[PDB]
2 protein chains.
Amino acid sequence: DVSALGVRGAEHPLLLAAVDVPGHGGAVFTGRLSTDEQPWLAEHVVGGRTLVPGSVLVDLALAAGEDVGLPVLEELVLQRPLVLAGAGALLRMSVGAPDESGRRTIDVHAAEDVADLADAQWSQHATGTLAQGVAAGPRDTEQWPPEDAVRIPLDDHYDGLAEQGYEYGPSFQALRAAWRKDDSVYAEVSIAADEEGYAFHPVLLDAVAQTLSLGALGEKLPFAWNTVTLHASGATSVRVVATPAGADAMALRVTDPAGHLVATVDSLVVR
Amino acid sequence: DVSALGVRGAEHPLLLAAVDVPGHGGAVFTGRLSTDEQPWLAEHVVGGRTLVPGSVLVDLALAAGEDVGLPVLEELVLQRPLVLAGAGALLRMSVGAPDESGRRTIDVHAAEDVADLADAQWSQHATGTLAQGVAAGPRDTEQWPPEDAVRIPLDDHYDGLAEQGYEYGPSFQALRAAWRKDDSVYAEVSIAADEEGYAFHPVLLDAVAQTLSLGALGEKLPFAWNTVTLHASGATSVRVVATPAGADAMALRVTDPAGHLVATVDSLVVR
Ligand SMILES: [Cl-]
Ligand SMILES: [Cl-]
């Protein structure tokens, strides 16, 4: 039925079809987001607007990279957040030709949902670069959290944020425990398993980025993700170490509860 | 159902879906050819092989240009003819980003038919450039054929060609009358109406190119089409004036029987 239209079907929960560009090895991906299909979308509200979390675009870009064979998100810069309008949103990712180094540009567009794709009013929401896979470090066997780390009490964490206009519903309240040492933050982050097929579940990935609120940073929204590497897919329960990385940024190291490396982010920048 | 997969449906008889690349204004088109659906494919046999006529790729490229908004085929260079293998063939056309002049590259690939598009063994069959539309000349009101033109008898034209290994079945025997003056050739060319939705019906367009066999050229296969402009779609009956255009090439001017301009080709080159 997908082959009947001459496209490939996409396994990612948010994607519908993929089409290769045979001459340059790129590809175009189409998908659709809506609160009906992904009710957790309704639980990320910022200043009164239902905003799609940037982590949705990061996970989709990782899925695109894995499909095209360039699985590292060397950079993704988020423009305007997607504002979810009851009607849902169409998504379109384009991966272009390789540069001399073998890297490719990826662009991400969205539009208000329409019946006929010719009518889609695309706007650009992100752009970045896909690159080659890198090896995983060794399993972490050190005490968790580290010896001198002290508990960060989380009791009114989400209440506090809500006051400030950042309203995370239970689906996004995924910081389960946290500790601090110097300006490093250690956290256990987990969601309930649901859809398979994400590269890194975007609710889980947003909650990984939430660790930045617990450090010297916490008093914006992430806007640039730099060197995102994925070593395991399908995680719903991870440990995160967030370390300072220059102004308005932290590096992230994400493992499973057994210490195996799951993902790294050289710097996540807020603005 | 097409919108369900996030693509646009294609009106061209050989195409299945189209997908825009919103960032650069290009697009990717997929389709499929087979003798079951287009029985005339079986009637173009060259040296014993069932070869898809180059005019199929030219018509598809014009359809792509019209869709993207660049309706002139500034050039199309045909590589290896597509050899039709009982299983049919998949087709894929990619239109890229505009150059500074606003022109775009178009690539055409084909593969043996497969159930899963991920398995498609694409090979490149043509590449060219799409450009901006140009105005039509005035209606031709001159005597047809011109006053001093003499009949070219056509009686064993197709028999002769068949001897030489070029076997055109009745569907392609579309040269209905021809005349010559100097090295110019005038011809009436027509097929029976069938599928709508072609930019220039590829059987009709191959028979337009057949006029090159009637002139000082006629004793190969066209391999480069230079500046193909379309002023009318849906023609099944045309008049053709073919004029010498340098070595191994002729220019073509194609009108309806009322003299209105339908198409021009600055040079069609054989090799
Ligand atoms: Cl494909
Ligand atoms: Cl589209």
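To match Swiss-Prot, the residue numbers of chain B are left as they are there, and the shown ones run 2366-2584, 2589-2640.
Quick reminder: no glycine exception, Cβ is built from N, Cα and C everywhere.
Feature annotations, reproduced from Swiss-Prot:
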ACT_SITE  B:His2409  active site, proton acceptor
ACT_SITE  B:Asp2571  active site, proton donor
MUTAGEN   B:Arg2640 to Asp  Decreased production of the erythromycin precursor 6-deoxyerythronolide B (6-dEB)
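Overlay of Swiss-Prot annotations on the structure.
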{"residue": "B:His2409", "record": "active site, proton acceptor", "Cβ within 10 Å": "24"}
{"residue": "B:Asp2571", "record": "active site, proton donor", "Cβ within 10 Å": "24"}
{"residue": "B:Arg2640", "record": "mutagenesis position", "Cβ within 10 Å": "10"}
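In three-state terms derived from DSSP, B:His2409 (active site, proton acceptor) belongs to an extended strand segment. For the gap of 4 residues left open between B:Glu2584 and B:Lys2589, the distance from one Cα atom to the other is 8 Å.
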